[PDB]
Protein chains: 2
Amino acid sequence: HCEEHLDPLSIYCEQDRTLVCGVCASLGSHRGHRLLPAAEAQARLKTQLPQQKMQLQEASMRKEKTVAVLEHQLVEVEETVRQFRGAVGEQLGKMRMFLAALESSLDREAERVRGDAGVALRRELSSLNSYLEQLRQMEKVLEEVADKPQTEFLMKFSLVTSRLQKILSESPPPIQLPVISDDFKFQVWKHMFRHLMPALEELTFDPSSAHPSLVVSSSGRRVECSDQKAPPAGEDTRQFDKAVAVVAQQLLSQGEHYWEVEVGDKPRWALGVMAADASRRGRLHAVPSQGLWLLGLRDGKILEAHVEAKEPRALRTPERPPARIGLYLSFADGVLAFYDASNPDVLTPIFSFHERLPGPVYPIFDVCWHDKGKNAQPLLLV
Amino acid sequence: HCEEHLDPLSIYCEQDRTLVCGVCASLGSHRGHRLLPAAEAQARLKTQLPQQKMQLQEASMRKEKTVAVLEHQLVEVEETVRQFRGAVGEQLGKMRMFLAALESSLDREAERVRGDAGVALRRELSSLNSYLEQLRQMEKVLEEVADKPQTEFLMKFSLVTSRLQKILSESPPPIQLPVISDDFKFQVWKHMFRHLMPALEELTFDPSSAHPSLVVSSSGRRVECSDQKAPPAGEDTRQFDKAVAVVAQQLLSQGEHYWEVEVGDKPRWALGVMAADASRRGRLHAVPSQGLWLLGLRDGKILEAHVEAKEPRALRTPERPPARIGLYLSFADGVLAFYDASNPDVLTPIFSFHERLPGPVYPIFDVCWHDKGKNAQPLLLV
Ligand SMILES: [Zn+2]
Ligand SMILES: [Zn+2]
Ligand SMILES: [Zn+2]
Ligand SMILES: [Zn+2]
């Protein structure tokens, strides 16, 4: 069975992993190799079978789990494209809802104006038609008395004359559409901004936090620093002891939020958000790395952003001292933007931080020192 | 016929404008009055009739014309409300057209991404299904050779072993949707602005006007000041002789217009509009009351508005020196606004005049002095 020495295969060559005849093995191709008897070779190779079997089983289970992961990835591609479509739909429907509402309201007002013009004009019209037929009647009553016997002419001519005269002097006495010009596009665009914001987050001045000088009122939505001297504050690690400030009890942790506060003519204040990880006791250092994101006003008109530096950044003083501040907070984009919100229609950006906030934050209102009575105005949540 | 003296009426009392008897007139109620005979009274009163008749005719014609004016005013109320509605429709359709187009384009891109994911994933999936069935075939081919007569086991076991081994090591190798976050509203809003503008007015550098140093190129839409020394200009009262400037041949007279000019890195220039009523010869004083509405750049980075004062107003230097200026002109609102237009998506306002321009204006481009070679860059109409 050697096929070359005609003598069957009985020796296994281990360096060539093939069978051989006794001669190839004695003095032939395989004379110097490592060889052993065939029975021992098969009994040595058979022992490797459990491990080859299990390496195959394990490889197949790996690939099966990968197949499972890919099959899941397909439906997650489906769902992701679905949510993308739906999110575009919803963010654009905000704008389309606004335009639709605006157009309908403009149209209602148009119809109102035009109908009122119609009735006013038609009234003056029918009252001239009456006056004009009175004139007609005068004219040919005058021609009735124009040619009649002498004495009856004398008996009524000058009553007719007087009547004519001052029904001539009884003569009758004599729109408001907001017609639109080129900057209307631009006014609608500027008004759309305020609507792009989320519904006003309805927060609450949290008396569990307020500095002992402050009082909350109007259902926890107005904070006022008091005429009177206050007791010292206890060591509750999140009541304010030195900085006269107060937080909302609502903790903001995800998504996007918008809120407005009415400052009016208050000469000094600060507004923004404080991290939950930083404590509120002792003197505070108003820079981001302390968990403080603050916009401030001092001396009635000087507006300072409290960004990570030594000095705060002076800002462009607006036309008027801002009477209401709007605050937009996006965690997804790490953004705290401050807006002049005195115009209830159009928002004007003051400043914005671009920092991914570490974790959850509280809206903080520094209703700053009463300073011997000159800063007694309140903070009002709009 | 007196009804009190029984004796007929024959005398007319002129101060009481009534008839009387001879007795009332002789010694009675009317004894001291002014009286005349009845025949003369009727012959005196009859003469006033033509003028009373014509005063009536003229009063009636006046009221008739007023009736005509009111009747016209009604249909003009109709047409005014119609045009108001249609103008709101059209200015808002601008915005709605934009949003619709944007949503469709986002959707097309979504489908593209998802289909390509589908094919890539399904390819890797069917190629693992093939690899896994190969593993199956390996496994029970291995079990076919696991238990067979000695020598044929030895004759093929280790070819099977090698095959298994490196088809095990032949193992297989291992989306891009622009998924949208909260500031997408805001990006779409900022991109809408550029679309609120009217179609680019397609102007032409008018060589009939250019200062003798300049050359127009690219179909009258690029002006460059030349290396070379120029001839003096003739006394055509609207060619520029001292200020090296050039106008569009298009005269703007009504409505609203928008155009963009590419300045790039040009260190010094001015752009804006010049009145047709002011002449372009000699040295020019760049303030409004001379018919010049100009924004300027000097020393590469300093941006000055040329408003009616002694000094020009310095402006906020943008992040980068602006590479393209956009100009919006509304006569209806008396407005010339300048925009940073380097971002082909979002426009940023530099400055705007708020003055009702007297009459028609030309777009003027001060392609300022070549200044011995350092300001040789061109002005390009976008
Ligand atoms: Zn042999
Ligand atoms: Zn050998
Ligand atoms: Zn009498
Ligand atoms: Zn009398």
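All residue numbers given for chain B refer to Swiss-Prot; the residues shown span 85-258, 263-470 in order.
If you check the header, you will see the structure was determined by X-ray crystallography, 2.8 Å.
Quick reminder: no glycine exception, Cβ is built from N, Cα and C everywhere.
Looking at Swiss-Prot, you'll find the mutagenesis B:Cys86 to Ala noted as follows: Does not affect homooligomerization. Taking all protein chains in view, 16 other C-beta atoms sit within 10 angstroms of the C-beta of B:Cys86 (mutagenesis position).
The secondary structure of B:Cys108 (Zn(2+) 3 binding site), as reduced to three states from DSSP, is helical. Positions annotated as Zn(2+) 3 binding site by Swiss-Prot, on the basis of a large-scale study or a structure entry: B:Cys86, B:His89, B:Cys105, B:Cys108.
In Swiss-Prot, the entry for mutagenesis B:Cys97 to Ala states: Does not affect homooligomerization. The structure shown retains the original residue. Counted within 10 Å of its Cβ, the other Cβ atoms near B:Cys97 (mutagenesis position) come to 18, all protein chains included. Mapped onto three states, the DSSP output places B:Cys97 (mutagenesis position) in strand.
Look at Swiss-Prot and you will find B:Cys97, B:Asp100, B:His114, B:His117 tagged as Zn(2+) 4 binding site, backed by a large-scale study or a structure entry.
What Swiss-Prot notes for the published mutagenesis of B:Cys105 to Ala is this: Does not affect homooligomerization. Note: B:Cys105 (mutagenesis position) has non-local neighbours B:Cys86, B:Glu88, B:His89, B:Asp91, B:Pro92, B:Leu93, B:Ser94, B:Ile95, B:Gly112, i.e. same-chain residues 6+ apart with C-beta under 8 A of its own C-beta.
One entry in Swiss-Prot concerns the mutagenesis experiment B:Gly106 to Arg. Its note says: Impairs binding to phosphatidylserine liposomes. The Cβ of B:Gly106 (mutagenesis position) lies under 8 Å from the Cβ of B:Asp91, B:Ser94, B:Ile95, each of these being in the same chain and 6 or more residues away along the sequence.
Shown in sequence order, the list is empty: the chain has no residue 6+ apart in sequence with a C-beta less than 8 angstroms from the C-beta of B:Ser110 (mutagenesis position). Here Swiss-Prot describes B:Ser110 to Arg as a published mutagenesis experiment; the accompanying note says: Impairs binding to phosphatidylserine liposomes.
Annotation for B:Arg207 (mutagenesis position): no spatial neighbours, criterion Cβ-Cβ under 8 Å with sequence separation of six or more. Here Swiss-Prot notes a mutagenesis experiment, B:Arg207 to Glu, with the remark: Enhances ubiquitination activity; when associated with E-57.
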Exercise. With every protein chain in view, how many other Cβ atoms are within 10 Å of the Cβ of B:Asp100 (Zn(2+) 4 binding site)?
Worked result: 15
For this session: Since 4 residues are absent from the deposited coordinates between B:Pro258 and B:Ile263, report the CA-CA separation in Å as an integer.
Result: 15
For this session: Starting from the Zn(2+) 4 site formed by B:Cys97, B:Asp100, B:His114, B:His117, give every other residue of that chain whose CB sits within 8 Å of the mean position of their CB atoms, in sequence order.
Result: B:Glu98, B:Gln99, B:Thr102, B:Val104, B:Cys108, B:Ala109, B:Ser113, B:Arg118, B:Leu119
Exercise. Considering only the recorded positions B:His89, B:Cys105, B:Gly106, B:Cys108, B:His117, which possess a Cβ situated under 6 angstroms from at least one atom of ligand 4?
Worked result: B:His117
Seminar exercise, completed: Among mutagenesis positions B:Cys97, B:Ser110, B:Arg207, close to ligand 3 by Cβ (under 6 Å) are none
For this session: Within 10 Å of each Cβ, count the other Cβ atoms and name the one among the binding-site residues B:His89, B:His114, B:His117 with the highest count.
Result: B:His114
Problem set entry | Other same-chain residues whose Cβ falls within 8 Å of the Cβ centroid of B:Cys86, B:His89, B:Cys105, B:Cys108, the recorded Zn(2+) 3 site, in sequence order | B:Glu87, B:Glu88, B:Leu90, B:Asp91, B:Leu93, B:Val104, B:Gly106, B:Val107, B:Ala109, B:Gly112
For this session: Provide, as an integer number of angstrom, the distance between the C-alpha atoms of B:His117 (Zn(2+) 4 binding site) and B:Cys97 (mutagenesis position).
Result: 7
For this session: Report, in whole Å, the straight Cα-to-Cα distance of B:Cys97 (mutagenesis position) from B:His114 (Zn(2+) 4 binding site).
Result: 7
Exercise. Hey, what's the Cβ neighbour count for B:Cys108 (Zn(2+) 3 binding site) at 10 Å?
Worked result: 23
